[PDB]
Amino acid sequence: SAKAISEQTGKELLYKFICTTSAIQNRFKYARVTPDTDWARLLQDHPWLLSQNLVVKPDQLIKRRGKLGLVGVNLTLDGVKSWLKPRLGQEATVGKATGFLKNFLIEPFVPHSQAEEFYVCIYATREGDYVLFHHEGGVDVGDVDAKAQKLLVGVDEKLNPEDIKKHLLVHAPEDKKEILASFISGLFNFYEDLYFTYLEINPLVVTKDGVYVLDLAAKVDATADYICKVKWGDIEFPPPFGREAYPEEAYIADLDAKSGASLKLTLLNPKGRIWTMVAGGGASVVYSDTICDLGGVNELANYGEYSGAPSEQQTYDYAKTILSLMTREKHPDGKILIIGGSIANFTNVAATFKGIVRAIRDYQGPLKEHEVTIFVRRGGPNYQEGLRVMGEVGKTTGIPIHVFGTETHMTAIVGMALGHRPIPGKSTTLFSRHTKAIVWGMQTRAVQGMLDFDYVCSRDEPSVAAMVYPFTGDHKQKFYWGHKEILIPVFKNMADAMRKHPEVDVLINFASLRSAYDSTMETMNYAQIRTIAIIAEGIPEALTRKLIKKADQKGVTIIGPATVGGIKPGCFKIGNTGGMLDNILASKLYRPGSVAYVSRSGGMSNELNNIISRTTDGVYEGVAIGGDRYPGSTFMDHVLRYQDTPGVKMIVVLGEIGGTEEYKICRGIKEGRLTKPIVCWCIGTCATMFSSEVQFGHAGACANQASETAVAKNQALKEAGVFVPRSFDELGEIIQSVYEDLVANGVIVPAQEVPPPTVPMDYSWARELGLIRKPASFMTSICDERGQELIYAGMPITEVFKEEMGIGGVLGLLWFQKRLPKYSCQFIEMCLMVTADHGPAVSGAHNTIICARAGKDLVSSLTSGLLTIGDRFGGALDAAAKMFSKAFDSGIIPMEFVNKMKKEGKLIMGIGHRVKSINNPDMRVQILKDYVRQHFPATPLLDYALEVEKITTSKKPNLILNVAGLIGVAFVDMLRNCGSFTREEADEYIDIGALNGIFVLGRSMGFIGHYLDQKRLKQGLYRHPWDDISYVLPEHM
Amino acid sequence: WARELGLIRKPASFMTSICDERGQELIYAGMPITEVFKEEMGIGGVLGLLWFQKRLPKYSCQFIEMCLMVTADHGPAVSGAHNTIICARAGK
Amino acid sequence: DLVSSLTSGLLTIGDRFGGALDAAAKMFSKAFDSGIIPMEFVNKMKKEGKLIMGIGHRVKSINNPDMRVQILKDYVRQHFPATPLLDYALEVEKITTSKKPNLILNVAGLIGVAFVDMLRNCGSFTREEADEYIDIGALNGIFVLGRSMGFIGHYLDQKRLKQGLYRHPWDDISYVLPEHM
Ligand SMILES: CC(C)(COP(=O)(O)OP(=O)(O)OC[C@H]1O[C@@H](n2cnc3c(N)ncnc32)[C@H](O)[C@@H]1OP(=O)(O)O)[C@@H](O)C(=O)NCCC(=O)NCCSC(=O)C[C@@](O)(CC(=O)O)C(=O)O
Ligand SMILES: CC(=O)SCCNC(=O)CCNC(=O)[C@H](O)C(C)(C)COP(=O)(O)OP(=O)(O)OC[C@H]1O[C@@H](n2cnc3c(N)ncnc32)[C@H](O)[C@@H]1OP(=O)(O)O
Ligand SMILES: CC(=O)SCCNC(=O)CCNC(=O)[C@H](O)C(C)(C)COP(=O)(O)OP(=O)(O)OC[C@H]1O[C@@H](n2cnc3c(N)ncnc32)[C@H](O)[C@@H]1OP(=O)(O)O
Ligand SMILES: Nc1ncnc2c1ncn2[C@@H]1O[C@H](COP(=O)(O)OP(=O)(O)O)[C@@H](O)[C@H]1O
Ligand SMILES: O=C([O-])CC(=O)C(=O)O
Ligand SMILES: O=C([O-])CC(=O)C(=O)O
């Protein structure tokens, strides 16, 4: 989208970035004057003010300043100081817009004569860039396109100095031909290097000292921000005069520029009572046209749109921003929120409406005390759930919300919100039934919708032959052909896909705005591709022009970027056109018709689908060429195709504001090239009722001249012989009348309605509706991965970290689903610490080291070490705990327990040490025992184990409570002595092996440490010495 | 019941082409088990069917059997046998 | 068994599952040491057909972040002396979020970059020691030790719920066996 930049920014960029042999004068030599600044600082940082003369003019995107007396020429510092006060901060009226004066520019006065008043204008066109030079420029420039010399520079073509000298310098003075020509060349390099779309210097004054750019008006391609970021810096786009910028608009612009989706917001009247939530640029344009058609232009507050399938978070942010905007003031008549839109092709209505209802619930109070009434109309994917959540939020919040679906004609809600009605070479045939397409990008939903469309169209083969995704290896992706399961190849590179599929003739490019250009350029290197569909929005106009030039050279038809694509009922479908399969069947797009339509918008293309299905036989072919300034194929490129197609009988055109394209259709009708009936409507009639220059959501929706207004186009088409309705409301009626008149003469013969093949319902869609029953095969109660926040056994992770538990608390939550006390978690941590490692001589550490010295893996080595954890090694914890628990519960005294163990030929688990007996204890048993004594409330089993330990140490000193036995008895005591567990729960946790898990988790740290040690020491493969192995093999078996 | 009527669509999350457990007879890569035993292949033939989905010649299956025979064991001093013995002596 | 079940679960820890820690750490360390700016790193990853490890989430993008990345990032900001690699990763995260919102620093990527910063920013390690510990898979061990707690908890949950033997439904398996081999 071309956005006008201020004079100061334009001159700043020109001075910093132009590269000319001519000595550009007054580089960075200017001052900015605003109401909210001091004046001494302006003198101190700009000492040149006193040095020479001054001239002041408001830098607020206002033209005709000299004719309106807004410029003070040849005034000193005191002169301009006295000049500003009667105008600085005052009110002024230019054309139709009234506004303040918050910006002024001070620059040195240049002593120049009228003989050097030059004019240099470079503006972009579809075929290239027009550069116009006028020797007698300035105020007396007069007509420019008829008197000033014009020169075209084509796409990917350089502006040579010789051509500037010859074509552009016929009447220029000879003494200044050369340096000026070099300056012109540098200016063109500045225009095409910073992605400018308009650059008019008027006047340009060159004297013997050098060149001076007195004034310049510049419009730059904003969508090229990702290319010219370092050169633009923090570039700012001033709003049109009479309109003040708002922080909410900047926030929405940042949100739009932060993602590939479109989020346009423009505040026209903050005092207004009508606010809109319309999805789709054309949908928002027609909604605004309806609003100002009933006299709500003055009370219309904002123009807004959300497109490109915005996420739930993005839609919530947009809705909350507009709700904050709408709840500032109060209105005696109340306020209206029009949440409109077309029948969405791929915009998830459910997620966007969930975000909207979240914003409404966050703002329910101010909304209900503002008497805000909400009218919602929407269709598309999962619109039933969106309308349902709208109804529930309106019921719960108390907001009067009226929700409607497809059956509404998209404009009843506007009329009955303000109270008017009651509230209830390039080929001709691009696609055929044998068309095979390659899809760039991982878009499984779009390809599945394409396959469903093909199946319900009784196609022999799927229309998608292969997919291209550069971020994965070649494989096969699983898709549905009706109910059958099929595989579609996915290739990393274009070359392999075109090698294995020479029958592919169409590319559907789902690459982003940062990859669509390169992908399309690579695709046009293969001659088999005749049609390319570009879905990305926000491509720079220069790159799009390069794409158009290459496509015209190669004779490849391009469906312009920022489009949903197109639909040919019975033959082919592009991307997400026509919505899901339910919308395809509702609009009967599985069978050919007799009406062919072309529109700029994608959602309006689905609206046209619905209208044509309702009122006529059906749709033969529908193409959306995109909202960009330069579509790959224009209106004429498709109207000519339809006129050459015998299958169509009438053509419907849905144009927009800006662009002299419908006049080409008018000329073709005049010359008799177009004979079939045409019904055309141009949206954008509200732009003539606006005291502004508001830019619509579509990039190309901007009326440059006065002949590109929608009203003028519609008027000319009415005198062109085109059936033009009074408004978009009457479009359905006029199309129906034309269809009836054409079928009454026998031109149209509707075919027999053959029922389409049926496609089985989606399992997820059926589960969402609650139509089917499938039992869950798994149960879990320790962790909830789904949702906004991770949950550990009912506790959010943020609350887990705020409660200041550590490994012990998380372990308790995950293993026992209990909120353990602080001492229990700390004791669990100590148990993990003391069982971390016990040297490399144990079986598990030995196995881990053996697997590590084989250079296998961390996971494999740790796993091999852990697989030895069992009865003989690492099981003394659970065994000791079970033995002591059984002894304590049996009621036998410790001496009886010792005697029973002795007479059964069993050694007491957890009793006995190797060196440390008494007066030199374990130093691991002591720390844990002290902690348990100090912190545990009651330790019955620990006392029983200590009595058993006394009895065993009365036999021989080294029969002490082991670390395993102590940890087991203390873990049982913690389980059955804290309030978290009942006795049954503790017994079950002991039975299932909680202490086995404790030991394994503790020793895993040591095993991983051993693996890391062996990999750091770079130890080679181990082989056991033969002298350590006794071979007792039989004599001969 | 809905799947039997063909009323709903649920893509399969897994793919397999080496063995068909369902049906009247067990199938090894398109070959019935009774036909597997009647064709008189052994470990080599079943290995070829399960790993390559191919009906290998008799000499190929026999060679696979010889390869399995010669790699059966190489004493207890190797790392794998050592680890197996360590885990076994732990009574796991 | 507890050991067998935990072991079977841990044996899936590798490249596709549980390896985003080490992969993200290595990628960001290589980018930072190569001296390339974050934009150059993003362009180099894009033109090589590789996705940046540790970047991208499923639902949580902005104004609703991970709630696990935030806590660790706040702790690192408050307590770590210097975080050069974390700042580089945050610039990369800004560049990726300028493309589409859900391209944020993952828990895996954040933990990897913060672990590298801790290794090479505390006085305990020299640069060679930190590089060697990253190369040998210290973050793999970190992830395995962390996830072992959850695996043992899952085993205990399944043994408490007394769930029977599982057999995968035949309707969820596509049989593409040949005609006759
Ligand atoms: C274009 C696309 C399809 C796909 O682009 P996406 O950005 O989504 O996905 P990606 O291709 O992956 O790009 C992201 C970049 O991040 C990179 N990346 C990913 N992961 C990464 C990782 N882990 N590490 C590093 N990098 C990573 C990835 O490599 C890429 O890098 P890059 O190539 O340089 O960009 C999407 O933008 C889109 O949908 N456009 C819609 C525009 C359009 O046609 N409008 C007209 C149709 S009518 C309408 O819309 C209005 C209406 O509402 C009507 C109504 O309702 O009335 C309706 O709907 O009909
Ligand atoms: C996990 C734990 O805390 S221990 C597990 C708990 N198990 C039990 O308590 C079950 C009942 N208790 C018992 O089985 C016994 O009382 C034991 C094993 C605990 C007591 O150990 P002992 O029978 O004396 O055998 P021990 O393991 O001490 O080995 C004997 C000697 O070899 C030495 N030794 C131990 N490991 C090694 C090795 N890798 N290489 C060389 N020498 C070793 C020891 O220093 C010990 O010294 P000593 O000669 O002074 O006795
Ligand atoms: C360990 C970590 O923190 S992740 C580390 C991963 N490694 C990387 O970071 C490498 C780079 N990143 C990426 O590969 C990608 O950007 C990703 C995978 C992280 C981003 O994820 P996506 O590509 O969107 O796939 P994702 O995992 O979100 O799955 C898609 C959807 O399935 C849903 N889903 C996830 N798991 C399940 C499940 N078990 N059952 C059903 N649905 C599920 C998700 O909610 C998600 O929602 P969406 O439809 O709104 O996107
Ligand atoms: N630096 C300067 N030195 C001398 N005169 C200047 C300078 N800048 C502007 N002017 C005067 O301003 C007039 C140009 O008005 P301009 O701002 O181009 O009108 P508009 O706002 O309609 O473009 C010229 O006639 C010129 O005399
Ligand atoms: O810790 C002990 O004393 C016994 C041992 O070696 C182990 O299993 O770790
Ligand atoms: O944590 C994530 O977001 C990715 C994941 O599922 C895992 O490996 O645990």
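Residues 2-425, 487-1099, in that order, are what chain A shows, numbered as in Swiss-Prot.
For this deposited structure, the header notes the method as electron microscopy, 2.4 Å.
Every residue, even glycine, has its Cβ placed from backbone N, Cα and C.
Swiss-Prot annotations:
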DOMAIN    A:4-265  domain 'ATP-grasp'
BINDING   A:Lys58, A:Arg66, A:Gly67, A:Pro109, A:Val111, A:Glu118, A:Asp216  ATP binding site
MUTAGEN   A:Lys540 to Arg or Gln  Decreased acetylation and increased de novo lipid synthesis; when associated with R,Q-546 and R,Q-554. Abolished ubiquitination by the BCR(KLHL25)complex; when associated with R-546 and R-554
MUTAGEN   A:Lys546 to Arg or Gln  Decreased acetylation and increased de novo lipid synthesis; when associated with R,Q-540 and R,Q-554. Abolished ubiquitination by the BCR(KLHL25) complex; when associated with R-540 and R-554
MUTAGEN   A:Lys554 to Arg or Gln  Decreased acetylation and increased de novo lipid synthesis; when associated with R,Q-540 and R,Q-546. Abolished ubiquitination by the BCR(KLHL25) complex; when associated with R-540 and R-546
MUTAGEN   A:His760 to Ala  Reduced enzyme activity
ACT_SITE  A:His760  active site, tele-phosphohistidine intermediate
BINDING   A:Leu779, A:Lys780, A:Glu781, A:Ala782, A:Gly783, A:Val784, A:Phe785, A:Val786, A:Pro787, A:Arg788, A:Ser789  CoA binding site
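DSSP assigns A:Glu781 (CoA binding site) to a helix in the three-state reduction. Cα spacing between A:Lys546 (mutagenesis position) and A:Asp216 (ATP binding site): 68 Å, rounded to the nearest whole number.
Comparing C-alpha positions, A:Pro787 (CoA binding site) sits nearest to A:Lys540 among the recorded positions A:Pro109, A:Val111, A:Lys540, A:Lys554.
Of all the recorded positions listed here (A:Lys540, A:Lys554, A:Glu781, A:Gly783), A:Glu781 has the Cα closest to the Cα of A:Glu118 (ATP binding site). Taking 8 Å as the upper bound (exclusive) on CB-CB distance to chain B, the recorded positions A:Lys58, A:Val111, A:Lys540, A:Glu781, A:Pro787 give A:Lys540 in sequence order.
The highest number of surrounding Cβ atoms within 10 Å, among the binding-site residues A:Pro109, A:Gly783, is found at A:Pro109. In sequence order, A:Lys554 are the recorded positions among A:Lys554, A:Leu779, A:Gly783 whose C-beta falls under 8 Å from a C-beta of chain C. Of all Cβ atoms in the shown protein chains, 18 besides its own fall within 10 Å of the Cβ of A:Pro787 (CoA binding site). A:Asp216 (ATP binding site) falls outside any helix or strand according to DSSP and counts as coil.
Nearest to A:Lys58 (ATP binding site) in space, judged by Cα atoms and limited to the recorded positions A:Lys540, A:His760, A:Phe785, A:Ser789, is A:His760. Neighbour count (other Cβ atoms within 10 Å of the Cβ, all protein chains): 20 for A:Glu118 (ATP binding site). When the Cα atoms are compared, A:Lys540 (mutagenesis position) and A:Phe785 (CoA binding site) turn out to be 47 Å apart.
Among A:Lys58, A:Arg66, A:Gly67, A:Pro109, A:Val111, A:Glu118, A:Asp216, the residues given in the record as binding ATP, the maximal Cα to Cα distance rounds to 18 Å.
Calculated from their C-alpha atoms, the gap between A:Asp216 (ATP binding site) and A:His760 (mutagenesis position) amounts to 30 Å.
On a Cα basis, A:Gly67 (ATP binding site) lies 38 Å away from A:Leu779 (CoA binding site).
Across the structure, A:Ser789 (CoA binding site) and A:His760 (mutagenesis position) place their CA atoms 20 angstrom apart. Each of the recorded positions A:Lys58, A:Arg66, A:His760 was scored by how many other Cβ atoms lie within 10 Å of its Cβ, and the smallest score goes to A:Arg66. Within the same chain, residues at least 6 positions away in sequence whose Cβ sits under 8 Å from that of A:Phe785 (CoA binding site) are A:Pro739, A:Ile740, A:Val741, A:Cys742, A:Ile796, A:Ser799, A:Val800. Checking the binding-site residues A:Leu779, A:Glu781, A:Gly783 against ligand 4, none has a C-beta less than 6 Å from an atom of that molecule.
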